[PDB]
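The block underneath contains the structure these notes are about, expressed in structure tokens.
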Amino acid sequence: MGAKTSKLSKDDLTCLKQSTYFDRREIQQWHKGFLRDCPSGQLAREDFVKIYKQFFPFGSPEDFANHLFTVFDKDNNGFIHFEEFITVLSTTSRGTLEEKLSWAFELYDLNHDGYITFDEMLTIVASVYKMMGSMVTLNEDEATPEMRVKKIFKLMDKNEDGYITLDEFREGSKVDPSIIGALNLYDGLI
Ligand SMILES: [Ca+2]
Ligand SMILES: [Ca+2]
Ligand SMILES: [Ca+2]
């Protein structure tokens with residue numbers, strides 16, 4: 001016998017494989033720094049937002065930290081642990097195959113009826129918009145999510161059923177080169 005599979009350092013790499021966008025040198029730095037500020041290692045919803053705020057004091061990342069944190073966690077404890085915290089930050093940058101697509105869907109389904117709803121869309125789509133800006137790009141451009149919203153759903157639920165299931169998402173998304181831009185705006189930058 002030897003080491004199982006539930007530790008922090010080292011165990012991460014083994015799992016974070018195919019991604020690990022934070023070589024040991026990094027996660028180790030925050031590890032000791034995070035446990036120092038919290039010997040119990042527990043990032044609560046409040047903390048989460050606090051970090052997003054300082055990052056974008058000009059925006060209002062409120063429902064953002066909520067939606068995500070809500071459709072996250074694994075121990076249903078109401079608190080994000082170190083390994084869990086970075087899991088979020090990681091998926092934020094870089095990805096791979098449809099894996100990133102499936103995850104996004106679950107996040108948009110504010111509820112869980114295996115089906116998404118226009119209500120759950122505007123709410124989320126609005127969170128990513130009210131968060132980051134758009135003038136840091138190049139060509140001035142703007143649009144109340146109301147427009148991009150009607151566009152995102154119009155192409156997602158191209159089957160008429162009030163609600164849309166993941167299956168339809170991967171299809172209308174993986175194909176129609178357009179919904180990905182917005183849908184991605186939420187997931188995270190490149
Ligand atoms: Ca947790
Ligand atoms: Ca739904
Ligand atoms: Ca549908």
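Structure method, as recorded: solution NMR.
Cβ coordinates are placed from backbone N, Cα and C, and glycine is handled just like the others.
Note: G2 (mutagenesis position) has no non-local neighbours, i.e. no same-chain residues 6+ apart with C-beta under 8 A of its own C-beta. DSSP assigns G2 (mutagenesis position) to coil in the three-state reduction, outside any helix or strand. Swiss-Prot lists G2 to A among its mutagenesis entries, and the accompanying note reads: Abolishes N-myristoylation.
Residues annotated as domain 'EF-hand 1' in Swiss-Prot, with a curator's inference given as evidence: 24-59.
According to DSSP, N111 (Ca(2+) 2 binding site) sits in a coil region rather than a helix or strand. Residues annotated as Ca(2+) 2 binding site in Swiss-Prot, with sequence analysis given as evidence: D109, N111, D113, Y115, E120.
Taken from Swiss-Prot, the feature domain 'EF-hand 4' applies to 144-179, supported by sequence analysis. According to DSSP, the secondary structure content of the domain 'EF-hand 4' (144-179) in residues is 22 helix, 3 strand, 11 coil.
Annotation comment: Swiss-Prot describes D157, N159, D161, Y163, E168 as Ca(2+) 3 binding site. For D157 (Ca(2+) 3 binding site), the same-chain residues 6+ apart in sequence whose C-beta sits under 8 angstroms from its C-beta are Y163, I164, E168.
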Open item on the list: Near ligand 3, meaning Cβ under 6 Å from any of its atoms: which of the binding-site residues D109, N111, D157, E168 fit that description?
Closed with: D157, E168
Open item on the list: When secondary structure is assigned with DSSP, how many helix, strand and coil residues does the domain 'EF-hand 1' (24-59) contain?
Closed with: 25 helix, 2 strand, 9 coil
Task: For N111 (Ca(2+) 2 binding site), nearby residues of its own chain (Cβ under 8 Å, 6 or more apart in sequence) - done: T117, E120
